[PDB]
Each structure stands twice: as C-alpha cells, then as structure tokens.
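Participant: My questions all concern the structure below.
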Amino acid sequence: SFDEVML
Amino acid sequence: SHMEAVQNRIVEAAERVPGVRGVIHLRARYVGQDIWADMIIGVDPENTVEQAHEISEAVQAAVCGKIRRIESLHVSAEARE
Amino acid sequence: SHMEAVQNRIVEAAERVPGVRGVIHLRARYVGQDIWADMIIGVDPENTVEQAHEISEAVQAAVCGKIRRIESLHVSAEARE
Amino acid sequence: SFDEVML
C-alpha cells in the first residue's frame with residue numbers, strides 16, 4: 001500500500 | 001544513491017510554487033521505477049484552509065510536471081511563520 | 001531507456017533561456033554516470049555573434065544548473081527564422 | 001575523448 005510504502 | 005537527486009528536484013519544484021514557505025517534510029520511495037512520495041509544505045498561517053488546499057494542489061501539479069517518474073504524490077499544508 | 005528523460009530535460013531547460021529559438025541538435029552520452037552533451041541552438045539571425053555567444057553561455061549555465069549529472073556541455077548557435 | 005564519445 002501507500003502508507004506501507006512510506007515504511 | 002540517485003534518490004538524493006530526485007529529492008532535491010522535488011524540494012526545488014515545490015519551493016517555486018507561490019505560497020510555499022518551504023518543504024517541511026518529504027518522504028519518497030521507489031515502487032519499481034516509479035516514485036511515490038508524501039510531502040508537507042509550509043504556508044502563511046493567515047491563508048485560508050481553502051487557499052492552503054489550492055497551494056497544495058499547485059505543488060502537486062508542479063512537482064509531478066517536472067519529475068515524470070512520480071506516480072503518486074500527497075501534499076498537505078501546515079502553518080509556518 | 002532513462003536517457004530519453006534526461007534529453008527531454010536538456011531540451012526543456014535550453015528552451016526556457018531568452019533568445020533560444022529551439023534546439024536544433026542534441027547528442028548526449030554517458031561517460032560512467034556523467035553526461036557529456038553537444039547542442040546546437042537556434043537564434044534570431046539578426047542577433048550579433050556576440051549576442052549568440054551570450055545566449056549559448058546562458059544555455060550552458062541553465063542546463064548544467066538544472067541537470068546535475070552533466071559534466072561537459074558544448075553549445076553552439078545557428079540562425080533560425 | 002569528447003568527439004570520440006559523441007560516437
């Protein structure tokens with residue numbers, strides 16, 4: 001996901 | 001790392017948009033050869049919420065316009081000065 | 001190929017310099033992770049040779065300023081229109 | 001060289 005990408 | 005060069009371009013593109021008082025925060029990541037990024041810009045505390053939204057959308061268009069590998073960019077605004 | 005993206009940036013940077021009437025020619029190559037490029041710009045045939053030299057130098061500075069991987073850039077000018 | 005680079 002986007003939030004998951006942001007790590 | 002070639003990510004630093006991309007981050008510089010994002011910051012410099014955002015900073016040329018009227019009403020941007022600096023980039024408060026920027027996180028960028030690669031998803032394959034695309035960039036996904038999340039940014040916070042500073043704005044005049046006395047701007048309206050609607051104006052801050054407009055400046056945000058302007059940054060989104062400008063940054064995406066200049067840096068073609070960006071496929072997702074979220075911009076939010078916070079008061080600065 | 002990521003060279004196309006760099007070539008677009010060079011062309012667009014040159015074209016924003018006052019007195020540039022298009023990029024006539026551009027050849028770019030990698031030397032390691034640096035770019036070496038040779039460009040011909042169009043200018044007003046009625047400009048002086050000295051003015052064309054000034055516009056060339058302006059392009060060189062602008063393009064190198066925007067595209068940090070460029071380590072050698074030659075710019076020459078030819079009449080256009 | 002530069003001219004040689006230009007291929």
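Each residue's number is its place along the chain shown, starting with 1.
Note that Cβ sites are derived from N, Cα and C of the backbone, with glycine treated the same way.
This is the feature table in Swiss-Prot:
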BINDING   B:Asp38, B:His74  Fe cation 1 binding site
BINDING   B:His53  Fe cation 2 binding site
BINDING   B:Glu78  Fe cation 3 binding site
MUTAGEN   B:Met39 to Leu (Swiss-Prot position 250)  CTD behaves like wild-type
MUTAGEN   B:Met39 to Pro (Swiss-Prot position 250)  Severely impaired magnetic response, cells make very few, small magnetite particles, less MamB and MamM protein accumulate. CTD no longer dimerizes, CTD has cannot fold properly and is unstable
MUTAGEN   B:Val49 to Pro (Swiss-Prot position 260)  CTD dimerizes, binds fewer cations. Loss of magnetic response, still stabilizes MamB
MUTAGEN   B:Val49 to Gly (Swiss-Prot position 260)  Nearly wild-type magnetic response
MUTAGEN   B:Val49 to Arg (Swiss-Prot position 260)  Loss of magnetic response, still stabilizes MamB, CTD dimerizes, binds cations, dimer interface is tighter and twisted
MUTAGEN   B:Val49 to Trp (Swiss-Prot position 260)  Significantly reduced magnetic response, many fewer, much smaller magnetite crystals formed, still stabilizes MamB, CTD dimerizes, binds fewer cations
Participant: If you skip the near sequence neighbours and keep only those at least six away, which residues in the chain come within under 8 angstroms of B:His74 (Fe cation 1 binding site), Cβ to Cβ?
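Facilitator: Set apart from B:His74 (Fe cation 1 binding site) by at least 6 residues yet with Cβ under 8 Å, we have B:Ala37, B:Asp38, B:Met39.
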Participant: So for B:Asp38 (Fe cation 1 binding site), how many other CB atoms are inside 10 Å of its CB?
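Facilitator: That number is 18.
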Participant: Go through B:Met39, B:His53, our recorded positions, and report the one whose Cβ sees the most other Cβ atoms within 10 Å.
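Facilitator: Buried the deepest by this measure is B:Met39.
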Participant: Return the recorded positions from the list B:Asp38, B:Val49, B:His53, B:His74 for which some CB of chain D is under 8 Å from the residue's own CB; sequence order; 'none' if the set is empty.
Facilitator: none
Participant: Around the C-beta of B:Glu78 (Fe cation 3 binding site), how many further C-beta atoms are within 10 angstroms, looking at every protein chain?
Facilitator: 13
Participant: Taking the Cβ of B:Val49 (mutagenesis position) as the centre, how many other Cβ atoms fall within a 10 Å radius?
Facilitator: 9
Participant: My list of recorded positions is B:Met39, B:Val49, B:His53, B:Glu78; which of them have a Cβ under 8 Å from any chain A Cβ, in sequence order?
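Facilitator: In terms of proximity to chain A, the recorded positions that count are none, since no Cβ is under 8 Å.
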Participant: What's the CA to CA span in angstrom from the residue listed as 'Fe cation 2 binding site' over to B:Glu78 (Fe cation 3 binding site)?
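Facilitator: Between the alpha carbons of the residue listed as 'Fe cation 2 binding site' and B:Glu78 (Fe cation 3 binding site) there are 10 Å.
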Participant: Any idea what the Cα distance is from the residue listed as 'Fe cation 3 binding site' over to B:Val49 (mutagenesis position), rounded to a whole Å?
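Facilitator: Here the two Cα atoms lie 10 Å apart.
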